[PDB]
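See structure below.
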Amino acid sequence: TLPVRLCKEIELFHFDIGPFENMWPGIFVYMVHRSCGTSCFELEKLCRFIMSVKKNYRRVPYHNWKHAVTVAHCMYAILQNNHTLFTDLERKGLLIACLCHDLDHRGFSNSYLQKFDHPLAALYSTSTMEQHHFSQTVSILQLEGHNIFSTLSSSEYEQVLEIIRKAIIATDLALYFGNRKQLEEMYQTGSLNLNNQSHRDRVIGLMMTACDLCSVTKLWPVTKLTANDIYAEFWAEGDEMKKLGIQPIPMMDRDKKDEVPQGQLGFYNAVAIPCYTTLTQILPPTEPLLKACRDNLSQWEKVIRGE
Ligand SMILES: [Mg+2]
Ligand SMILES: [Zn+2]
């Protein structure tokens, strides 16, 4: 059972799962139960699926089990605030996609894998890791007793894997820039229509980006602690790059730590602030995410100024 104090807190966008590690599997079950009913999946199947998903996140500093549940929780808060707008299969597909979105991540970006001719880059040309994370999701669903979508029809089973596949591919940041530009135009003119499937996929796509970057929408002490974990992974990539005779970008160079506040400032102005601004225009109840992002942009502007 979930403690009473958490039941109120889990609904809010700023909830930090950080302090409840032993409760993360149960928090995911509670979010699924609240989002699509107590008989959303056969409980025994769901629990085996969750533990296998947990076992398939590596012990890397950032793209680990904790990140998967953080992203899942952010999606739950979007779905709890945007009732009736999402179908039952979408609510169901999106929570699973979020838990699985970074499965079997090795702490290396697509650029490294594409630059050092890694076997995964030969198999998957673009969105290299995201195509591997989707493959890991399908392999897990196909394990004995792990098929949580057994109750669905053929038509429904193939729809949910498609919601999941597009959702996991939308977590490739390289695709975010164009997707947000198209949504921004559609909204400003008045073309945006959620009944059109292509628009829906785009709206879901940006929700996946919002969820995946939600460490920038927590209270400042949490945002700062997560950033140290992201950088430990980025700096470990840059160290391998140095060993292979390639000077890494500043963001992955541990000798360039002093550029972090300015790098953070640019990531908020170019990536995160526009993401949550566009999301807020389409889904007004998601406003707390933009407000929290703005509060952390102000904290980074304070670090650079010397406050
Ligand atoms: Mg990812
Ligand atoms: Zn992620």
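The numbers used for chain A are those of Swiss-Prot, and the residues that appear cover 729-1035, in sequence.
Cβ atoms are placed via backbone N, Cα and C, with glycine included.
Cβ neighbours of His791 (active site, proton donor) (same chain, under 8 Å, six or more residues apart in sequence): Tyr785, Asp830, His833, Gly835, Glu961. According to Swiss-Prot, the active site, proton donor annotation covers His791, on the basis of similarity to another entry.
According to Swiss-Prot, the feature 3',5'-cyclic GMP binding site maps to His791, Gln992. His791 (active site, proton donor) falls within neither a helix nor a strand when secondary structure is assigned with DSSP, and so counts as coil.
The divalent metal cation 1 binding site annotation in Swiss-Prot covers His795, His829, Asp830, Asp940 and rests on experimental evidence. A sphere of 10 angstroms centred on the C-beta of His829 (divalent metal cation 1 binding site) encloses 28 other C-beta atoms. When secondary structure is read from DSSP and collapsed to three states, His829 (divalent metal cation 1 binding site) falls in the coil class.
Packing around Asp830 (mutagenesis position) is summarised by its Cβ count: 25 other Cβ atoms lie within 10 angstroms of its Cβ, all protein chains included. Looking at Swiss-Prot, you'll find the mutagenesis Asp830 to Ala noted as follows: Loss of activity and of zinc binding.
Among the mutagenesis results in Swiss-Prot, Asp830 to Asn has the note: Reduces activity 1000-fold. The residue drawn here is the original one.
For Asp830, the entry in Swiss-Prot reads divalent metal cation 2 binding site.
Under the DSSP three-state reduction, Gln992 (3',5'-cyclic GMP binding site) is assigned to helix.
Proximity to ligand 1 (Cβ under 6 Å from any of its atoms) holds for these recorded positions out of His795, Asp830, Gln992: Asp830. Here the CA atom of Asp940 (divalent metal cation 1 binding site) lies 16 Å from the CA atom of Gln992 (3',5'-cyclic GMP binding site). Checked against ligand 2, the recorded positions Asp830, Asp940, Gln992 give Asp830, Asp940 as the ones with a Cβ under 6 Å from it, listed in sequence order.
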